[PDB]
Amino acid sequence: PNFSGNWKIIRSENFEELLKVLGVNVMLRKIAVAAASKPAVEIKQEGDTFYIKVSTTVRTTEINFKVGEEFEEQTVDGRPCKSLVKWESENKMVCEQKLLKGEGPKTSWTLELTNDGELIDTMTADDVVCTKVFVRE
């Protein structure tokens, strides 16, 4: 199995709390939760090399990485970070993030494919876990 495709969200849990624990103000949180309610997610996987584009109503990020090699991206609250993805198991990658500037709560993300073809995206900030689930278009 593999991750390539266009993915549409089917479940989202705890996203506002994730932003809240990173100090995001209520006005910005409300805007962000609504903007991300139906994101466009596109993944192109070539072996261990990934391209991932995520677009909300007001923001669009593009990341390019190979498993095991550091790359620059942003945290969920928009801070530049150096990231590193490893395979935790066959279907599941986990990313540790380190801020380029300053300090803050520990943040990470994981992406896992299930046998039924779902993509589970987990983001952690401090002690808060946000889970989103997607299916292929």
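Residues displayed in chain A correspond, in order, to Swiss-Prot positions 2-138.
Backbone N, Cα and C atoms are what each Cβ position is placed from, and that goes for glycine too.
For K21 (mutagenesis position), the count of additional Cβ atoms within 10 Å of its Cβ stands at 15 [all protein chains shown]. Secondary structure from DSSP puts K21 (mutagenesis position) in a helix. Among the mutagenesis results in Swiss-Prot, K21 to A has the note: Loss of ligand-induced nuclear import; when associated with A-30 and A-31. The residue drawn here is the original one.
According to Swiss-Prot, the mutagenesis experiment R30 to A carries the annotation: Loss of ligand-induced nuclear import; when associated with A-21 and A-31. In sequence order, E17, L20, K21 constitute the residues six or more apart from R30 (mutagenesis position) in its chain with CB-CB distances below 8 Å.
A 10 Å cutoff on Cβ-Cβ distances gives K31 (mutagenesis position) a total of 13 other Cβ atoms nearby, all chains included. According to Swiss-Prot, the experimentally introduced change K31 to A is described as follows: Loss of ligand-induced nuclear import; when associated with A-21 and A-30.
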Taking DSSP as the reference, which of helix, strand or coil describes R30 (mutagenesis position)?
helix
